[PDB]
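Chemist: Please see the structure below; I have some questions.
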Amino acid sequence: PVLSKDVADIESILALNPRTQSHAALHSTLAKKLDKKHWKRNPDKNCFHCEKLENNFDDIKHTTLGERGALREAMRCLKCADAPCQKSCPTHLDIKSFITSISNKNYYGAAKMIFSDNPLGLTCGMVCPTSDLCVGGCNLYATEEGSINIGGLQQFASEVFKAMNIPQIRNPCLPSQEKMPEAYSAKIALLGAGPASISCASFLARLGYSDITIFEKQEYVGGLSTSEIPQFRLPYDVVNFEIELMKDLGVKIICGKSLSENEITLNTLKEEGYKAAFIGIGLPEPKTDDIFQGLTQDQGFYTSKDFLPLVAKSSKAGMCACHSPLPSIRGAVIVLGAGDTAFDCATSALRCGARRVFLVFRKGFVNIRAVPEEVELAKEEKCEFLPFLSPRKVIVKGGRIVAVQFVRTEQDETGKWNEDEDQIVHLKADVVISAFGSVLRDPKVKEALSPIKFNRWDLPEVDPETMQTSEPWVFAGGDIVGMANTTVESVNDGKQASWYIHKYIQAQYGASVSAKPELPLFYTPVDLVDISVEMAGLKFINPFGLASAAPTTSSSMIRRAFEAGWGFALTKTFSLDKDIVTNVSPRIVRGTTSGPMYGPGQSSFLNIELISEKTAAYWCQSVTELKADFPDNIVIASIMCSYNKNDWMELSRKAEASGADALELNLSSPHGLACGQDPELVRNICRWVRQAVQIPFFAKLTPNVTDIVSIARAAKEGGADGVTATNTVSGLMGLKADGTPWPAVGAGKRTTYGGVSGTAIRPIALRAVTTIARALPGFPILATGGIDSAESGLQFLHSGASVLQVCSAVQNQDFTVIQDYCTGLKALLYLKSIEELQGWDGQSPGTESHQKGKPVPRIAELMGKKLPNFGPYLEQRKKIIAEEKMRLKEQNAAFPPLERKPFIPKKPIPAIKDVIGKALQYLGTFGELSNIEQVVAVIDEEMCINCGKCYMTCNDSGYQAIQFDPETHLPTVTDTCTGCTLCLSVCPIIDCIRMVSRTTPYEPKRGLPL
Amino acid sequence: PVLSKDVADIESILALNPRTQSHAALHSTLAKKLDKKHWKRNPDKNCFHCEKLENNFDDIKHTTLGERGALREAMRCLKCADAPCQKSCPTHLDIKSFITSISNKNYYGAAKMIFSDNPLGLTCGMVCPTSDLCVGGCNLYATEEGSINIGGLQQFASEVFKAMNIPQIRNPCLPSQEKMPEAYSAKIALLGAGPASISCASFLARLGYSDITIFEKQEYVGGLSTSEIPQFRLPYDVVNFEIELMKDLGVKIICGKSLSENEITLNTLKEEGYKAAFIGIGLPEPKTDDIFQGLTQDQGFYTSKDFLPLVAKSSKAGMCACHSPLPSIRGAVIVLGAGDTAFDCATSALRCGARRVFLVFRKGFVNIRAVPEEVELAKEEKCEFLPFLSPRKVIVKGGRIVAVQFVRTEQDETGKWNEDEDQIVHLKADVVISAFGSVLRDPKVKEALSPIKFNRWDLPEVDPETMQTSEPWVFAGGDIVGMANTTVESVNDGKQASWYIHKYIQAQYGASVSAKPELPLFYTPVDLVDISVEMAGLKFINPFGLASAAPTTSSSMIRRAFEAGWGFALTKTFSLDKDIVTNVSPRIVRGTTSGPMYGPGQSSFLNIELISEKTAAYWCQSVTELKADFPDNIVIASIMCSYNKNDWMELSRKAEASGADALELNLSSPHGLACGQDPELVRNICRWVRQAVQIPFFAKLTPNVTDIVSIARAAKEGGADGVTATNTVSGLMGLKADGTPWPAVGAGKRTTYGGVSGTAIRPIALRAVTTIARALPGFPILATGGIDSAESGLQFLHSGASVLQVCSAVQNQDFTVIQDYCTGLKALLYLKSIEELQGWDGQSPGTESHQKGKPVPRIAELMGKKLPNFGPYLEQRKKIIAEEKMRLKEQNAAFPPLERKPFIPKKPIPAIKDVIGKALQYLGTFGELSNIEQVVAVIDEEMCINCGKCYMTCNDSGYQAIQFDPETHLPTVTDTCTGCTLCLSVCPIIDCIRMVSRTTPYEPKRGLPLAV
Ligand SMILES: Cc1c[nH]c(=O)[nH]c1=O
Ligand code: SF4
Ligand code: SF4
């Protein structure tokens, strides 16, 4: 047969494989119109009717992210200095830091940083109107691809943290409860269990107050987050999670207790001995219109205050166990108002079975004050919008509303809004919902706030800096104060109040507080994990250090690095005065190793830098100063001489006399040209230094060697106490199209070979560390080469390194990445002790079936029926889903536990010393690998996005083993798979393709039998 | 002094540098409300009134891309098989291939593929309502980050090609014009110079027809693209560009000639010997309403057909011989209708000075015709929308409009639309613009189409597959046929018609055509550039070939690669039968070298794969079959033995006997551990093979050696005819958090050291090629290691290699990348002959000041004033720009553009042999680098997006040399800069930072004085 031709059945599998075209393609406009419908993914501008949404409370947020999407978006963020997104966030979240943690896979560190400044971090990630807050300030707005999805990232890290089931702990910087001053046992009352009080109580408990009680009028907690924000934007279990974290600090909540005249008043709290009160009761009553007087729910009239709590009670499992069914709202629905409460009423009405929804507002579209992302949800669900209409009469016939009569409104040219009595609209409707906003009007409630001063709007007056009312022991915040519009601003109000309540209370007990406000951070048992390590007789407080590189150009930067938390630092390599060098410029350039991607996260750098231009005297004095001021931070002096015994002994003695904890010998000196490339040269250098000094020293090995183990062995034979693996990889980063290099020095555009650093050399450095650790068990290794996160650092520890040197990751960012690395490592260690989470990969949950970060409903009639998410298949999916939601109307939904129990560590948290070298057991020669335990690829069709990359890779780089369906664009791996794993490697969807154990007989294809 | 302590002035420059916090931050809600306005970038939802737009015709497209953004978005595209975006494109653009070209920086290749299927490719990139076309089918809709911006990428690549000023050429496959059959001289008439006829005429010219004339009624060309689509969505210079490309093919345009009775008719056309006619006149008349009868423009009434041409003549230089100012549209404007014409009327009325615009339509929001992107332009410019209103009466007082009276509409229970005579609106207005659509009404024009049949819709009937009317010689397409709603569908109508006009004409001359339509592609002189190369006596038709690797697992795969265009291929390395191997699985994994980015563009792979599992008999028979069928494609047999003279001589002789053009010796065999790591072993292996075979052979070198030049030298000394540099780099690609590796093999989850391939190892391979080329001048080198584009291929050729082997870029994609590589290399070479383009870097234009890929205005009052693009500074920028637009109305603004004259090569096009090794002159030792020719960084404040990364990097990795302003977030480089170049290397904006010569003395910072 013709071996080099595909037989017919492979020709058939290859039918959809890309081919070179030699001609333009002919397809009539009519045929194209018909075919368009088959592939359509997005809304059709020509479908006018609502999708069926009755009883469908699935998440409709455009911002929700899965891990794949969050990692992409977090790597996109520029992680800006003095970031305007944080300036534009009411709780001042350090967005740069938490997004850096997500990009580094440290979801715990991101959550800790979110919740440190916002105790409702998850709620706010889901609901913040970010376009009017943090995202409206984002610098990447100035790029075509646009601002960062900050809320979605916040939601994602916070959801992973919620899944970790880790409790909040008492501020570990506090003395124990019995040694707290009496002031902290002051009885504190908060009124209302909404965002403002939850935040205030949280921060007060962080400060150490131990007698905090929130009194809540209703039988549910969470305020509007629970009672009115729809489940399809804010799942109730988020609210319950955040309140659980609060209760970990000891805050008490008492339901069914009202601030009201014959119940709780400021006076009775005072006589009962309460020392401070926070008023966070919001705006409890609807804004009304006299034309609706006497209308009842039975006739079809609701305020938002009637309607949204009814829908919440039906759709939130355990919010209020008592449920009526979804209100019977079939028919045309009129929603009055253009604030964001109106838009939630409209989309909720659709879930009650509304036939059509009209939002009617009395001004124009330009005057809508709802945030665009709220408006877009009602728009895409095909609500109708009627501007310039003010209601006048509700027509009732047969006990039911049948119509509303409006008059047209208009502006003149003084901005006056007029009502034109001769211009009317008679709009038929079965249900009317007024969403004119909320007010405080209950006389018995206001009476209970006596004698605090109220303003013009009958709201309590506060000092906007302190949140104090006219009574110095009574504070107020959130909606009740009429400043905040949002959850995050209400949270911030309680935060702001908490510091001045603390000041007020301490003053009352005769104590002062800091003039600079100091609210504590958020803490969990993860933060107690010990990440110190001992190596070569040295104690490192954590295993992360600055490599000898641009970030250690000056000793003043090492100082700032130690202040930021770095465990150790190398000096820039320095030499004797006779060997002083002079740098050229340009000399450090971005890598081309991952294509024309600019900005954050460069995959490599190339440098043609030399050793330090600063003198040995500068560095030796600097080491003495640094060791004097930072005795617990390890300082390693990096030094270089030529192949000269007196020089190496002189310089190493000088660095030792300066107080360096250890030395690092830079073996890049030219004497095959480098000393580090010759085992005899390295051994001799190491013996010279070993004779000269008593302190530990480490040989820094170059990777540009045939056998790096032979260099490490020679260092160890010469008396080195360990090795640093590795320096940069020799390379040429690239050429412009005219042939000139980059970096190019001088008018001559000259260059020389540089060293490549960063994540592109990580595989080379990992291989070096592992080969050395296996060949020389127990020999200390300092790892360097592409370390940029706690989890990549843990790879090097697992590979045999004891400490972790960093350069490029700081060049890509700044010194504060150390806080990410330390919290990330603590979390990775803590999680190794949790039985319930062993299916995770470090901080990453097991990947569930998902599309656009939202889980695929587990319905029998969707599973395996070959329905991709486009065209007529997508309309069939929607119908199936819609039918299951109708069918679910009739059945009991379970309750979550009254409140969850955290996962308990089942062994002591591993120390760094427990993880070093643990991966070496899996390494071996090729002959130690089983060639009979083979795998094949299998594709989860529910996660596939139909791109055919697996198919193209298997076709032109594999075994032509995948069928790609010409109608559904769904791939199927067949029995000719050889498990090469290329299709998984190129698939855009994490864990859509999985390698599973091959169940069928596996025969190597020999082409022609031997 | 305390050396390790910042002095007060550095502490000051570091004031905004990030620091670890130990406490939560206290900021009042009121203080936050106040500060939010200082940083605000996007629109403020509390603003009910947007800046003056009078006389502002700057581009408002949200999809426009500069090079930085285009490269990022083109890299995001999955470049899908059988792609649904292409299915959803009416012209069937090969979107996968043109976006692949952009991502590889091959903008010529992208434009060629675009214009091959769509002669109005730049117009369409600008105006296609993609959410209802290609982008509506995009698979990345299923991701949170969403669908690809296909139209912007199409626009970007087409704009670059436009800037190259390269002409279209006559289809180079055709015989010379004198040898063309007489049928191709048939007189062809096209009526109307819009998208439909321009397309049809272009494709007919590609087919070889030499006598094509477009008769256009007006004194301007381009149809609605020119007369109505606003300049702030479609610049007229795009239309002029596409028509000049068509004129390159010899198509003739005659303006001021109408299809109409007593002028051009089908009868007069027939009588004058025209053999085919294409009707592309569009819908020339407005759809009218009786309530507007007698209303004239000076009372304030316009149809869209009156108003939009007025704005266009007044905003498009070069359109029209007469210049004119904008219409005087002051006061409140009512636009009637909700198709996209209405939305262009709304936004255009704002450019004319309207105080207020009302879009009033007779159905609801759910019924708006317009694509959402068109609607959003009006919405964001603060137009008001009034639904459910039907006009009933215009109120005229004092001889002009003062109001329009509407009645409310509603849809009855079934679905029919009623009018509520008693529910009225009296809406004050000064100007009314009806946008009810367009029709063909003129009886003089209809009568000139006698006797073709018309349908119910009063429009010419056509076979929708052929575009033929009832008259066999008359075709029609575009708006006139009533199917197309868009520019791209009208272009497609003309493209569809052109094949069947060709069939009809040929048959009239007694000739047949293929039953399979074969429209030619789009060609320029770039396509004639020769990219062949001779090396070691072998002739390569192009320098790109498949490395010995997974893409050459099977010889059937090589066959398909040669069919796709690949110049050469390696067999997977094979051996004698005694040495047969068996692979494990998993064995090839994605790289972690650039982070958790999945899908296209993996920066590396790692493999633990062995040599081929297929027998030497399979491979030798396959080489014979491949060389029999593909004699012009070079086939190199890659072979491996242990260190054994008889084995190497036997295996190389067997491969020679099978007809391999050459051999490649795989030196990975363990005898360091591998043969290729020892010069003496390599020299002996090459000696053995040289004694065994007469064909050329190449030693494949490993980069995992201290000194690769010594191995290369040993191979040369042993008799090798060249070297392949390099194989994969030894590595481990990483572990899971529980410590298990990936790949993980068997129950024990075991692994071994693997080989790293792909762009991550390109610096290593480039070093090896350059260092061998300098040590061994003229010794042939085959490069492998991260080659994934003509641009990167050219780097290796400049570095001394003659041919270019590829693996990982095909693993990342498929075999068709060869077409991108060849057109890319042709364009790179061609552009070296063009003096006018000396300042480009290859295919990249010199970067100019832009924000969001839109050029920043050149206004003295803006530049140097430290106005960044946010907060109150942005507001001041908008007021300055708006005041400058008022001044361009009130001054001498009118000069049509310089008409294009294509750049002419002013030196020979370099051949491959001319560029090989040209970079080597710039390489040397560090001691050859000047230390007086120092540089400093300087920042272009107009391109800065205020992220402060330059500042952070200089602070914590540099010399604390950048001031970062706390109010404007603008950076300034001070004189302490050392030119290290890190700030440029991390800046997200291409060429915002540039390194320039030091003007002041360069003093090395030494910390303490030297002392002796
Ligand atoms: C001195 C020196 C400069 N640059 C590097 O990458 N490594 C070194 O050791
Ligand atoms: S021509 Fe239009 S529809 Fe086709 S790919 Fe380009 S933008 Fe999309
Ligand atoms: S890195 Fe670039 S964009 Fe960012 S502040 Fe510096 S110059 Fe501006």
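So for chain A, numbering is Swiss-Prot's, and the shown residues are 3-673, 681-1019, in order.
According to its header, the structure was obtained by X-ray crystallography, 2.0 Å.
Quick reminder: no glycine exception, Cβ is built from N, Cα and C everywhere.
OK, Swiss-Prot features for this one:
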DOMAIN    A:69-100  domain '4Fe-4S ferredoxin-type 1'
MUTAGEN   A:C126 to A  No effect on enzyme activity. Reduced iron content
MUTAGEN   A:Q156 to E  Loss of enzyme activity. Reduces iron content
MUTAGEN   A:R235 to A or K  Loss of enzyme activity. Loss of FAD binding
BINDING   A:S550, A:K574, A:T575, A:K709, A:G767, A:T793, A:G794, A:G795, A:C816, A:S817  FMN binding site
MUTAGEN   A:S670 to A  Strongly reduced affinity for uracil. Reduces enzyme activity by 30%
MUTAGEN   A:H673 to Q  Reduces activity by 50%
BINDING   A:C953, A:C956, A:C959, A:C963  [4Fe-4S] cluster 3 binding site
BINDING   A:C986, A:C989, A:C992, A:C996  [4Fe-4S] cluster 4 binding site
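Help me understand the surroundings of these features in the structure.
Modeler: Counting same-chain residues at least six beyond the ends of the domain '4Fe-4S ferredoxin-type 1' (A:69-100), those with a Cβ under 8 angstroms from any Cβ of the stretch are 107, 111-113, 115-116, 119-120, 123, 126, 135-142, 147, 150-152, 154-156, 158-159, 162, 488, 490-491, 493-494, 497, 601-603, 822-823, 825, 828-829, 853-854, 856, 861-862, 997-999.
Under 8 Å, Cβ to Cβ, and six or more positions away along its own chain, A:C126 (mutagenesis position) finds A:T93, A:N120, A:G153, A:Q156, A:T489, A:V490, A:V493.
Under the DSSP three-state reduction, A:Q156 (mutagenesis position) is assigned to helix.
A sphere of 10 angstroms centred on the C-beta of A:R235 (mutagenesis position) encloses 18 other C-beta atoms.
The Cβ of A:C816 (FMN binding site) lies under 8 Å from the Cβ of A:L548, A:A549, A:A551, A:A552, A:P553, A:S766, A:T793, each on the same chain and at least six residues away in sequence. DSSP assigns A:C816 (FMN binding site) to coil in the three-state reduction, placing it in neither a helix nor a strand.
Residue density at A:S670 (mutagenesis position): 20 other Cβ atoms are found within 10 A of its Cβ, drawing on all protein chains shown.
The Cβ neighbour count for A:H673 (mutagenesis position), using a 10 Å radius over every protein chain in view, is 15.
Of all Cβ atoms in the shown protein chains, 29 besides its own fall within 10 Å of the Cβ of A:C956 ([4Fe-4S] cluster 3 binding site).
In sequence order, A:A946, A:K958, A:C959, A:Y960, A:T962, A:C963, A:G967, A:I971, A:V982, A:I1002 are the residues of the chain that are 6 or more apart from A:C992 ([4Fe-4S] cluster 4 binding site) and have a CB within less than 8 Å of its CB.
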Chemist: Other than A:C986, A:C989, A:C992, A:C996, which residues of the chain come within 8 Å of the [4Fe-4S] cluster 4 site, judged by Cβ distance to the Cβ centroid of those residues?
Modeler: A:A946, A:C959, A:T962, A:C963, A:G967, A:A970, A:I971, A:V982, A:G988, A:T990, A:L991, A:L993, A:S994, A:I1002
Chemist: Measure from each Cβ of the recorded positions A:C126, A:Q156, A:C956, A:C959, A:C989, A:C992 to the Cβ atoms of chain B, and list in sequence order the residues where some distance is under 8 Å, or 'none'.
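Modeler: From A:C126, A:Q156, A:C956, A:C959, A:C989, A:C992, the ones near chain B are A:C956, A:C989.
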Chemist: List, in sequence order, the same-chain residues at least six positions removed whose CB sits under 8 Å from that of A:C953 ([4Fe-4S] cluster 3 binding site)?
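Modeler: A:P877, A:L979, A:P980, A:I998, A:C1001 - these are the non-local Cβ neighbours of A:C953 ([4Fe-4S] cluster 3 binding site), listed in sequence order.
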Chemist: A:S670 (mutagenesis position): which of the binding-site residues A:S550, A:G767, A:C986, A:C996 is the nearest Cα neighbour?
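Modeler: The smallest Cα gap between A:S670 (mutagenesis position) and any of the binding-site residues is with A:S550.
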Chemist: Taking ligand 1 as the reference, state which of the recorded positions A:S670, A:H673, A:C816, A:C986, A:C989 have a Cβ closer than 6 Å to one of its atoms.
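Modeler: Result: A:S670.
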Chemist: Including all protein chains displayed, how many Cβ atoms other than that of A:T575 (FMN binding site) lie within 10 Å of its Cβ?
Modeler: 24
Chemist: So 7 residues are not built between A:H673 and A:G681. What's the Cα distance between them in Å?
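Modeler: The unmodelled segment spans a Cα gap of 8 Å.
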Chemist: Please identify which of A:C963, A:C996 has the densest Cβ environment, defined as other Cβ atoms within 10 Å, among these binding-site residues.
Modeler: A:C963
Chemist: Any idea what DSSP makes of A:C959 ([4Fe-4S] cluster 3 binding site), helix, strand or coil?
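Modeler: A:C959 ([4Fe-4S] cluster 3 binding site) sits in a helix per DSSP.
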Chemist: Taking only the Cα atoms, work out how far A:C956 ([4Fe-4S] cluster 3 binding site) lies from A:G767 (FMN binding site), in Å, as a whole number.
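Modeler: With the alpha carbons as reference points, the distance is 31 Å.
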Chemist: Whole-number Å distance between the CA of A:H673 (mutagenesis position) and the CA of A:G794 (FMN binding site)?
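Modeler: Cα-Cα, rounded: 25 Å.
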Chemist: What is the three-state DSSP composition of the domain '4Fe-4S ferredoxin-type 1' (A:69-100), stated as helix, strand and coil residue counts?
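Modeler: Grouping H, G, I as helix and E, B as strand yields 18 helix, 0 strand, 14 coil.
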Chemist: A:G794 (FMN binding site) to A:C989 ([4Fe-4S] cluster 4 binding site): how many Å between their Cα atoms?
Modeler: 28
Chemist: Among A:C986, A:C989, all listed as binding-site residues, which has the most CB atoms within 10 Å of its CB?
Modeler: A:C989
Chemist: Write out the long-range same-chain contacts of A:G767 (FMN binding site), meaning residues 6 or more apart in sequence whose Cβ is under 8 Å from its Cβ.
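Modeler: Set apart from A:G767 (FMN binding site) by at least 6 residues yet with Cβ under 8 Å, we have A:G593, A:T595, A:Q604, A:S605, A:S606, A:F607, A:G795, A:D797, A:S817, A:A818, A:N821.
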Chemist: Rank the recorded positions A:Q156, A:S550 by how many other Cβ atoms lie within 10 Å of each Cβ and give me the one with the fewest.
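Modeler: Across A:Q156, A:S550, these recorded positions, the one with fewest Cβ atoms within 10 Å is A:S550.
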